Amino acid sequence: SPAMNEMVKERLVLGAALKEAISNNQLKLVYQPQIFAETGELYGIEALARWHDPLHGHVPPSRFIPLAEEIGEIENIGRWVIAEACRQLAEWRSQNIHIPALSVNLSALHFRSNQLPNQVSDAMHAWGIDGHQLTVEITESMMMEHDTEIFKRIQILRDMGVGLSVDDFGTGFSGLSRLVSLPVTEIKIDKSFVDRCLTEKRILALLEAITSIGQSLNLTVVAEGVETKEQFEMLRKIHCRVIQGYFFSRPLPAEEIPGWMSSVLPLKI
């Protein structure tokens, strides 16, 4: 009972603290560099929420994203992330060409079908983003027909230069056959797939098959969740194109990014 009283108490203070966080704009945006395996040069970065508060603390995204879902703040957060990212690109535009591409995981931000054509376009209009600078990532579950009228929404963005990426495959050839009929520009590999891909058998051949589709259709296969050297060796051997994980660099905040790109690049191993 007092555990129950503590859960309600704690999930009521943080809820009000989350509303205050978006009101005065406390939220941050930490980026994680993804580079080429053979070249070592930077391919792009991914914008991550990473809320930080003096009282509560580090408050991981996996614990406030569902929390923001019950209080209806997924639109306020989602719109903000894109808007802040474009603002950060504008701040970086006043230096040089800098960033090649910037990725945003819409699925992780719990994006509904109503936000796509506007929250991306309006951020590209308020700032000098040429469109061929940012890419979006969806869970493919939204890709299916339904009745949400989302197929033309992503096509609007794709005509502006915005890249597209999918994540969930469900470990199935049907998911691969449904993928080749999709207007994608890059393909991401789940962390669970990369995790212990050396142990299991088919999962290594599966990842080797995904990379085969990439070279044939000019798709950029993206590795996500690489930690050890052994994972890099096997992936590079099967031509994984690009890598993203703790093995290269832990996600860095908005600041120190130019200092990182000028000191460690090219990171060729």
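Here chain A follows Swiss-Prot for its numbers: 531-799, in order, are the residues you see.
For this deposited structure, the header notes the method as X-ray crystallography, 3.3 Å.
Cβ from N, Cα, C; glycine included.
For 541-795, the entry in Swiss-Prot reads domain 'EAL', with the evidence type sequence analysis.
Among the mutagenesis experiments that Swiss-Prot reports, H582 to A is described with the note: Loss of cAMP PDE activity. Note on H582 (mutagenesis position): other Cβ atoms within 10 Å of its Cβ, all shown chains, come to 15.
Spatially close to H586 (mutagenesis position) yet at least six residues away along the chain are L544, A547, judged by Cβ distances under 8 angstroms. Here Swiss-Prot notes a mutagenesis experiment, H586 to A, with the remark: Loss of cAMP PDE activity.
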